[PDB]
Amino acid sequence: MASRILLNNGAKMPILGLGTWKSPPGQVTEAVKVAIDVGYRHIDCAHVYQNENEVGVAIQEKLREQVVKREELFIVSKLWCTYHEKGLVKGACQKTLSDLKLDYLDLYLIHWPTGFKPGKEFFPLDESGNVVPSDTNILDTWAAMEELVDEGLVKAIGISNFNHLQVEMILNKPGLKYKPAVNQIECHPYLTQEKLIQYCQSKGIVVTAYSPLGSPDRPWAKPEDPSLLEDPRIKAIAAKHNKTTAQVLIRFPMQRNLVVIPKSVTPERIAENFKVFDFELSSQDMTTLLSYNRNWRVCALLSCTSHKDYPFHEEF
Ligand SMILES: NC(=O)c1ccc[n+]([C@@H]2O[C@H](COP(=O)([O-])OP(=O)(O)OC[C@H]3O[C@@H](n4cnc5c(N)ncnc54)[C@H](OP(=O)(O)O)[C@@H]3O)[C@@H](O)[C@H]2O)c1
Ligand SMILES: O=C(O)Cn1c2ccccc2c2n[nH]c(=S)nc21
Ligand SMILES: O=C(O)Cn1c2ccccc2c2n[nH]c(=S)nc21
């Protein structure tokens, strides 16, 4: 298992990264410092996570300390939904660069295919509670992303939460200049995503699996919800390999040629989650894990089901 995967822009992306959604601003600086100290070279960020400044403090300290060189890091962020307007894309990227204290991103993603009305609110609502959409065509947003490559702000561009028809729309864009390098999507044994993954891979688009542990800290979690980390079948596979359930859950997407971005702010877990390059799940193990699919989606964007570009009505 090589540590990096080749992207269609010619750059190599570390297959393991640190997630930062929900990482409290008072804990994420140390989390990122620890991650870099124990070998992580890829950090997954977003403006909407409200902690890019604090992530940036950690990156900057580790660069200053010469623990790692900038070229060895792979920093990813994402364009929020309220910045899909073509004229707002560059400023959104620049704000993220300023907070992260970087002069380029390795990868910048359209966070969701749904554009919202611009403004200070991340989820602008009408008086009846519906999200207020943007009229900006995703193809125009893509053209604005391509400009960021040409102006040196980002090395690669990609998409997130795009269904196969939405990916296809980008791939079929008249005058397409740069293909998406990555589609970042939810993926774990309860939402195995075989159809979308095969589609993306067949087009040379690398898939990043998010919420690989089932996002047990998602704010809308219910006590009775399924729990990957507590699934006795997955526990048994872990025990067979003398690994933790989390380690199996992280190794699983790696062996499907995916990138994976588990989140933790706990130093012991950040280290545990990185120790996944010393064992191999069997083909049987892999198929068995795939068999647990229930089409259970922890990030379903229920707030936006009425939006014309809501991605999850389609089968895949
Ligand atoms: N593009 C998108 O729309 C999108 C959506 C969702 C997520 N993401 C990205 O994907 C990242 C990962 O997804 P996620 O944050 O939703 O959830 P996740 O990585 O599946 O799970 C995070 C949870 O698991 C716990 N955890 C981590 N390692 C553990 C271990 N070894 N043992 C036991 N528990 C462990 C963490 O606790 P502690 O932190 O307390 O240690 C936290 O509560 C996000 O942070 C974000 O960067 C992107
Ligand atoms: O977009 C993300 O990366 C995670 N995330 C969020 C991150 C920050 C703020 C809101 C959200 C959110 N709301 N719904 C869903 S399904 N996922 C959400
Ligand atoms: O609607 C969203 O954008 C996120 N979200 C929520 C946001 C606020 C309150 C509840 C939820 C919720 N419940 N289930 C799921 S899959 N997603 C949820």
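In case you wondered, yes, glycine gets a Cβ from its N, Cα and C as well.
For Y49 (mutagenesis position), the Cβ neighbour count at a 10 Å cut-off comes to 20, with all displayed protein chains included. Per Swiss-Prot, active site, proton donor is recorded for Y49, and the stated evidence type is experimental evidence.
Sequence annotations record features per position, and here Swiss-Prot assigns NADP(+) binding site to 10-19, 211-273. The Cβ of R251 (NADP(+) binding site) lies under 8 Å from the Cβ of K243, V276, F279, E280, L281, each on the same chain and at least six residues away in sequence.
Annotation comment: Swiss-Prot describes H111 as substrate binding site. Cβ contacts within 10 Å of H111 (mutagenesis position), excluding its own Cβ and spanning all protein chains shown: 20.
In the three-state DSSP reading, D44 (mutagenesis position) counts as strand. Counting only same-chain residues at least 6 apart in sequence, those with a Cβ under 8 Å from the Cβ of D44 (mutagenesis position) are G17, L18, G19, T20, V76, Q184, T208, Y210, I261. What Swiss-Prot says about the mutagenesis result for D44 to N is this: Reduced glyceraldehyde oxidoreductase activity.
For the published mutagenesis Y49 to F, Swiss-Prot gives the following note: Complete loss of glyceraldehyde oxidoreductase activity. The DSSP secondary structure for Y49 (mutagenesis position) is helix.
One mutagenesis experiment catalogued in Swiss-Prot, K78 to M, is accompanied by this note: Reduced glyceraldehyde oxidoreductase activity. Listed in sequence order, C45, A46, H47, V48, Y108, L109, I110, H111, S160 are the same-chain residues six or more apart from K78 (mutagenesis position) with CB atoms under 8 A from its CB.
Listed in Swiss-Prot as a mutagenesis experiment, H111 to N is described as follows: Reduced glyceraldehyde oxidoreductase activity. For the recorded site, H111 (mutagenesis position), the DSSP three-state label reads coil.
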(message) What does the structure give for the C-alpha distance between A221 (NADP(+) binding site) and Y49 (mutagenesis position)? Integer Å is fine.
(response) 18
(request) For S211 (NADP(+) binding site) and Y49 (mutagenesis position), determine the Cα separation and express it in whole Å. (result) 15
(request) May I ask you to report the DSSP-based helix, strand or coil state of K78 (mutagenesis position)? (result) strand
(request) In whole Å, note down how far the CA of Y49 (mutagenesis position) lies from the CA of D231 (NADP(+) binding site). (result) 29
(request) Could you check the binding-site residues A221, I261, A271 and say which one's CB has the most other CB atoms within 10 Å? (result) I261
(request) Name the secondary structure element type, per DSSP in three states, that contains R251 (NADP(+) binding site). (result) helix
(message) Quick check: in three-state DSSP terms, what is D231 (NADP(+) binding site)?
(response) coil
